[PDB]
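Undergrad: I have a structure here, written as structure tokens, and I will follow up with some questions on it.
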Amino acid sequence: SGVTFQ
Amino acid sequence: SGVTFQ
Amino acid sequence: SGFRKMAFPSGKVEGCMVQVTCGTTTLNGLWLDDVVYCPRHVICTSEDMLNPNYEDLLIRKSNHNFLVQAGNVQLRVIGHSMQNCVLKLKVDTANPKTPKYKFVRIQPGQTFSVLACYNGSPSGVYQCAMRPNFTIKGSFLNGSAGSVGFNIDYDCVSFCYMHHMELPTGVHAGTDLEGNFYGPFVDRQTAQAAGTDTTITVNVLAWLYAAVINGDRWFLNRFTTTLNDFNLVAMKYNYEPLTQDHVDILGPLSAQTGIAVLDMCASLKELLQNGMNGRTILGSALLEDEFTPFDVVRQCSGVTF
Amino acid sequence: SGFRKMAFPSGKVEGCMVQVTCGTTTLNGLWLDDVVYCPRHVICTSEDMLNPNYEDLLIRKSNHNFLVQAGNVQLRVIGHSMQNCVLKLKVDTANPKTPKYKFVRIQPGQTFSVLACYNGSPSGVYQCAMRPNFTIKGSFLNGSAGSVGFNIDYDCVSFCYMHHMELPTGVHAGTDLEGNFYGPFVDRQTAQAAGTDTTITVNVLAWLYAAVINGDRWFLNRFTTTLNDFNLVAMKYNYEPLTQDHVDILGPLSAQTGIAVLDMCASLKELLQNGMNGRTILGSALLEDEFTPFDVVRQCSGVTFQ
């Protein structure tokens, strides 16, 4: 599912 | 049993 | 006595962390010699991240579009290029705190220390393992990308990880310092998931040796096993196969404690089939797998850097 | 997301570590401005370990009996004095790497980072807590004395612990940086033993809040509890009493998660009764007690994963 770019 | 300095 | 989850001293790395800003996005970079390394997604807007074309995005950027801050000094960017998933920003000053270092790519099951940073400022350090599924179970918030992982050997810092992103299960994905992803992940906003993980068998064995060194012996037993018989049990319990190389690596600990590796394997086999029966090992009710054989030797013998 | 035993970056302390040798005994010292702090038992001999008279041992020493090495550089000692159980060696150079710092004496339950050192050089960094019985569960070998524990909130190093010795159970005892021991311990190798240790209840509750912040609620229940009834139950599992001060300290985490403190106390009562039934909380199969409420706010997002 959705990745988070930190 | 005694303490051991380090 | 005692056994703790121990990180390398981080001072040599702290002197290399900088803040990199491009447009509205701020993250961290690694300043070594006259180059600053950072994740290439610093050039992306949120809309860009849905299907970024990084070559195209970078064309539009000039050197002054990258704001690089080392403490309260702005570094002058004099070149920019991309290597795989990292940007290389050439600056006009070599970092005078550059340690002896190399870039290394690690294998699953190897451990390293993470220096978590925000806004170019080191905030915390902890010890991580590269999981068999190539994720890391980090602790990271927004703005932590560009934080690095490393090991030390004597006076040489081996950089092995740069942080990029978080997966929906809350584990983490990143690259080596040449920008190559660990694991089947891409720096794109799209559905991605970690695969099923397994337990790092050789590290569990190492930690059982650490436990013996520290006086925890209740799991020792009269039995031994073979590599083939043990690996049938490992497969059943989602443990990595044990190889002959792994056996060789444990030999020091094996002789230091007088417990052969396949003797200890018979302990681990029994723990997998029966559990711990209310007991603990080195203060844990789980079988710990983020200490390597060398981590155990290093801590228990007081190796310094 | 994630939750780790996270230490402070150690560089500011690395720059202060030196080696101190007196006779045949070597341990670590802490070099701040023009003073090196170290455990006074560096002046003992193999015949001074059960009942040393440190005043008498020290009056027999000159400044040049102390060999202080900072990396490959010998520092010149120009004065010496004793303050409780630490020696203060005045040197003729201020450490150019001295950070902003203070000395703080901590209370049981507080956490700190330890930079374990040998021969003035760092081996590793880890997180510790001051246990309710005034010991710490460290990882320390011979030669580690003089290693320090610290926090670095904001840009200031707060030094709270200096390592001295190991007790028979394998846990550790030391002093604040004024040289006063934590707990009833003395720097003699005579038999000493720590009191029964207990679990740091307020920290367990903080860590349950961390678990909720990071998205897990499975261990909650529909009940509440009075503070009195919670303590009557928790003490039967060797948990420390929870005070109203502790309740107040948990207020910010309670507000961020919408879980009243006494409702979290009811969840902890059920966890002690039930165990985790094969589950884990933040990667552990035991209830963790070496994260404080301040540590959880330091590490966790300010936005709960609802």
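Heads up, chain D uses Swiss-Prot numbers, so what you see runs 3264-3569.
Using N, Cα and C of the backbone, Cβ positions are placed for all residues, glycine too.
Pasting the relevant annotations from Swiss-Prot:
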ACT_SITE  D:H3304  active site, for 3CL-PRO activity
VARIANT   D:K3353 to R  In strain: Beta/B.1.351
VARIANT   D:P3395 to H  In strain: Omicron/BA.1, Omicron/BA.2, Omicron/BA.2.12.1, Omicron/BA.2.75, Omicron/BA.4, Omicron/BA.5, Omicron/BQ.1.1, Omicron/XBB.1.5, Omicron/EG.5.1
VARIANT   D:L3468 to V  In strain: Zeta/P.2
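Please go over these features one by one and say how buried each is and what sits next to it.
TA: D:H3304 (active site, for 3CL-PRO activity) counts 25 other C-beta atoms within 10 Å of its own C-beta, drawing on all protein chains shown. In the three-state DSSP reading, D:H3304 (active site, for 3CL-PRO activity) counts as helix.
Listed in sequence order, D:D3297, D:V3298, D:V3340, D:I3341, D:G3342, D:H3343, D:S3344 are the same-chain residues at least 6 apart in sequence whose CB falls under 8 Å from the CB of D:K3353 (variant position).
When other Cβ atoms within 10 Å of the Cβ of D:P3395 (variant position) are tallied across all protein chains shown, the result is 22. Under DSSP, D:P3395 (variant position) is assigned to coil, being neither helix nor strand in the three-state scheme.
A helical conformation is recorded for D:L3468 (variant position) in the three-state DSSP classification. If you draw a 10 Å sphere around the CB of D:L3468 (variant position), it holds 27 other CB atoms from the protein chains shown.
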Undergrad: Quick one: of the recorded positions D:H3304, D:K3353, D:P3395, D:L3468, which have a CB under 8 A from chain B's CB atoms?
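TA: From D:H3304, D:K3353, D:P3395, D:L3468, the ones near chain B are D:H3304.
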Undergrad: Do me a favour and check the Cα-Cα span between D:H3304 (active site, for 3CL-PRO activity) and D:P3395 (variant position); whole Å is fine.
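TA: About 25 Å separates the two Cα atoms.
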Undergrad: Taking just the CA atoms, what is the gap between D:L3468 (variant position) and D:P3395 (variant position) in Å?
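TA: On Cα coordinates alone, these residues lie 16 Å apart.
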